[PDB]
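Notes to accompany the following structure.
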Amino acid sequence: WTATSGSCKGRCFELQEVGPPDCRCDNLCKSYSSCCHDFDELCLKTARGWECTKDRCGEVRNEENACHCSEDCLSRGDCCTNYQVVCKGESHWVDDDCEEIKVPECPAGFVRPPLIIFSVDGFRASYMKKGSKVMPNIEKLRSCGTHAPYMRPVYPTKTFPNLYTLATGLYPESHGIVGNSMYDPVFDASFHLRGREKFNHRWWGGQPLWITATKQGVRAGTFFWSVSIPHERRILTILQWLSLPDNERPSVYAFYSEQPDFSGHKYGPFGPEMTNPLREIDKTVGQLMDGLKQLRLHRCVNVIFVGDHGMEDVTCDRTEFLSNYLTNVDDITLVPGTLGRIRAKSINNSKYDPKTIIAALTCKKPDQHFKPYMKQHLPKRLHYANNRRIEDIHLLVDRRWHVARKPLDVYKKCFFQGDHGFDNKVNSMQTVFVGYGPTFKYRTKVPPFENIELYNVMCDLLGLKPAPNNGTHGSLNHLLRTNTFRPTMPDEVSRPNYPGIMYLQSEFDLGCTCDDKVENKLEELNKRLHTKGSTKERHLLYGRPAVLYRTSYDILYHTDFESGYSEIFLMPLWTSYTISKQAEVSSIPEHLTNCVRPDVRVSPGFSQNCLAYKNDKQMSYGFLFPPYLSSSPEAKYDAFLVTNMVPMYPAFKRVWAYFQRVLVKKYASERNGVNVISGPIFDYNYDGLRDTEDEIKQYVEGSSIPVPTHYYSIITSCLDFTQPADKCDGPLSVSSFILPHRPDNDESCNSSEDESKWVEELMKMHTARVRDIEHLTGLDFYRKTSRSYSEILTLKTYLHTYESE
Ligand SMILES: *[C@@H]1O[C@H](CO)[C@@H](O[C@@H]2O[C@H](CO)[C@@H](O[C@@H]3O[C@H](CO[C@H]4O[C@H](CO)[C@@H](O)[C@H](O[C@H]5O[C@H](CO)[C@@H](O)[C@H](O)[C@@H]5O[C@H]5O[C@H](CO)[C@@H](O)[C@H](O)[C@@H]5O)[C@@H]4O)[C@@H](O)[C@H](O[C@H]4O[C@H](CO)[C@@H](O)[C@H](O)[C@@H]4O[C@H]4O[C@H](CO)[C@@H](O)[C@H](O)[C@@H]4O)[C@@H]3O)[C@H](O)[C@H]2NC(C)=O)[C@H](O)[C@H]1NC(C)=O
Ligand SMILES: Cn1c(COc2cc(Cl)c(C#N)cc2-c2cc(OC3CC3)ccc2F)n[nH]c1=O
Ligand SMILES: [Ca+2]
Ligand SMILES: [Ca+2]
Ligand code: NA
Ligand code: NA
Ligand SMILES: [Zn+2]
């Protein structure tokens, strides 16, 4: 119930929300059906429109007008945005040359430059260039400030997950807004775009920027605008708020546009009808900047122009129907569209079975435009699994397609020509970032980055301490003139042991064999030096990774590679080696095919054993340092040490062996050498974080050898590829992956073909940031470079996307 007979007189767009049943005058009251009776009359005035004209200049103040052109309007803070231009001979902001803003130039009483976030729904990254002729205000912001060529959204590339990610710095799995539609089984409640349940506070986890600000004594304008409030009125409301007295005035503001998304759905991303919405958004930007110029705030405020996601061409005819695959289609509930999420229609049906649904959806049609996954098998870069609102069965839909349950769902709901929601590495889903203001850099282009990083920066721009989030604070310091955040490297928690030769061969009873009993003071001193670390500067280029948790591990040196060997997990946490451009690939000789050799530095009790692999009919093994890349026949023996062995399903070995035999050398040739760090990952609870020993769900049969869920590699070289990887003076270049360790290759529909037709494709799907691997291993990489730490943080957040330009 609302008692709507209170009044909004003097309360229009009040910042504090008053309590039911008392009627509301804030910019949300419409959305709750709670505004006071006179809200439209007082707060949504429209008379005479939004622009001054010569005849209105000087006019007698009429309080009915939407905005004012009278002489007292500047002092009142409610002039039309073009007032000084029409009436006082001033230029529009867009017509002024840009001039570097070296320091904030702010009115007296201003404690800090305010921040205005100008968010645009569905603003695809390529609009900045493709629409630049019709967006002159945005183009000035872009060219004069700091811009990225694009910004990567989070998955799913839908509105609310992305806007809330912007506000919180959190992946959707952590903030809880995992789609525009959701079912939460603990609450037994549904979240929808339409209607009221979405305002219930239990949906919204983490701590958004407005709450962070408020808790630290920084006042915030509203972030949500009711759709019926016109854009011109949103802008005038912000400008009015900026004219409040110092004790009442907010420091952070947001504007939101429903465009160009609204039109992009109807017309496609580049429909000829899209020009006008881009013109209109640019006009709104111009109103804001003209309004700030009038208030003398245009060289004081930091402005962020940012989108939530892009827009792709999608039509009704490009729909796959689950009724063409499943017999049981009425026993499921599908969240449809540009992603699929499946669960049982009824929790009373014990005949429901995910394995049979997955199998019925796997590689069934030759051009099939979706791929099913148990959520824990989705690419780890998506960070889309650790929330009870994400259904166990997921369909990753190809760009340009939809999935639906049955045809009747599509024609009883062609209308649309655009949609979004796809995998966040798809080029059409990329969106925009521009920062303009005293705290941003001048005429600066920065590389593409992920929207999860912005919360930290917005916190820095307002002097706030960010709440815990998934950004890497410092990774965007290169966007900023000042207010940089100067982090220190985390302290190492566990220091390594450096074991020497402590065990005789006969102490081992591992069931392993090796044809190796074959024999010199010249080369005996030499192999001793390699086991003490004499080649380690070549193989460990950026220092040893730091272990950020309590554990017991050994550093093991060898001619061709260095490793950190875990006594707890019985395998390396990491293995580091450098392959020059000139390295040669050799085979595993016949006599060494089944060779595994005890490591005399490491006790039997802290070693793997071959009997386990013999007994485990499902499990085989691989090696972290590949025998194919040994520097010499004698060095090759090192690669067969039991301390370099890891558990691998035979199906996964096809992937791994192709990576190691073909791809590493290919990358060294293309990149002028590479440094490779490889290792296992254990994430049985799919939380994106290193598992402890007691979370491991699978072991090599009959043993304590834990089975990884994933294998990673981090592949580093010189950005200036005229320098070899091992003699690089400047910035680094990286690509990494986190490959799922699966007992089948059902993910790869073409896996019966030669690995040259499908392995690399799989690896690109599972591309990762170094930071993703850090979370999953508790390791900290690149500890010893000649580079700045901020630069290294940027490197650690880089994702190699494999999309064209
Ligand atoms: C991305 O960044 C985020 C933020 O930094 C990272 O997320 C954090 O990760 C931590 C580890 O997973 C986690 O720490 C736990 O916090 C528990 C208390 O948490 C509550 O309070 C916080 C702070 O105000 C709040 O933010 C939380 O909100 C969650 O839950 C509500 C819904 O109920 C949502 O509104 C919200 O969206 C959020 O959900 C998300 O997080 C939870 C996990 O907290 C998930 O379950 C959801 O799926 C969703 O993703 C909370 O309300 C604390 O109790 C935990 O402590 C246990 O474990 C420690 C280990 O040392 C142990 O000492 C204790 O014994 C304790 O165990 C006991 O409980 C166990 C579980 O019931 C039980 O089995 C045991 O036997 C014990 O009895 C723990 O410290 C932190 O809360 C989240 N924060 C957020 C915001 O998500 C995230 O990791 C980053 N991602 C990557 C990939 O890096
Ligand atoms: C989508 N949309 C908006 C714009 O919303 C936001 C704009 C920005 Cl710039 C940011 C950031 N950072 C955050 C939001 C936002 C606001 C919310 O408010 C709670 C009452 C629900 C909830 C989630 C959000 F993510 N207004 N109207 C409308 O339809
Ligand atoms: Ca959107
Ligand atoms: Ca885990
Ligand atoms: Na086996
Ligand atoms: Na297959
Ligand atoms: Zn949309």
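Here Swiss-Prot sets the residue numbers for chain A, with the shown residues being 51-463, 468-573, 576-591, 617-886 in order.
Header lists the method as X-ray crystallography, 1.8 Å.
Here the Cβ of each residue, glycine as well, is placed from N, Cα and C on the backbone.
Features reported for this protein in Swiss-Prot:
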- 54-97: domain 'SMB 1' (DOMAIN)
- 98-142: domain 'SMB 2' (DOMAIN)
- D171 to N: Abolishes lysophospholipase D activity (MUTAGEN)
- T209 to S: 15% of wild-type lysophospholipase D activity (MUTAGEN)
- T209 to A: Abolishes lysophospholipase D activity (MUTAGEN)
- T209, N230, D311, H474: 1-hexadecanoyl-sn-glycero-3-phosphate binding site (BINDING)
- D311 to N: Abolishes lysophospholipase D activity (MUTAGEN)
- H315 to Q: 20% of wild-type lysophospholipase D activity (MUTAGEN)
- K430 to A: Impaired secretion. No effect on lysophospholipase activity (MUTAGEN)
- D764, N766, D768, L770, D772: Ca(2+) binding site (BINDING)
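Checking each of the recorded positions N230, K430, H474 against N766 (Ca(2+) binding site) by C-alpha distance, the shortest gap belongs to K430. Among the recorded positions listed (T209, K430, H474), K430 has its Cα nearest to the Cα of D764 (Ca(2+) binding site). Once the 4 residues left out of the deposited model between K463 and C468 are set aside, the two flanking Cα atoms are found 10 Å apart. DSSP states for the domain 'SMB 2' (98-142), grouped as helix (H, G, I), strand (E, B) and coil, give 12 helix, 5 strand, 28 coil. Candidates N230, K430, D768, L770, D772 (recorded positions) were compared with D311 (mutagenesis position); none lies inside 10 Å Cα-Cα. Residues of the same chain lying 6 or more positions beyond the ends of the domain 'SMB 2' (98-142) and with a Cβ under 8 Å from any Cβ of it are 282-283, 285-286, 289-290, 292-294, 336-338, 340-341, 343-345.
Closest in space to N230 (1-hexadecanoyl-sn-glycero-3-phosphate binding site), of the recorded positions given as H315, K430, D772, is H315, taking the CA atom of each residue. With DSSP classes pooled into helix, strand and coil, the tally for the domain 'SMB 1' (54-97) is 5 helix, 4 strand, 35 coil. Ranked by Cα separation from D768 (Ca(2+) binding site), the recorded positions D171, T209, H315, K430, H474 are led by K430. Of the residues the record lists as binding 1-hexadecanoyl-sn-glycero-3-phosphate, namely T209, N230, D311, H474, the two whose Cα atoms sit farthest apart are 14 Å from each other. If you check the recorded positions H315, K430, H474, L770, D772 against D171 (mutagenesis position), none has a Cα inside 10 Å of its Cα. Of the deposited chain, 2 residues are missing between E573 and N576, and the straight-line Cα distance between those two residues is 8 Å.
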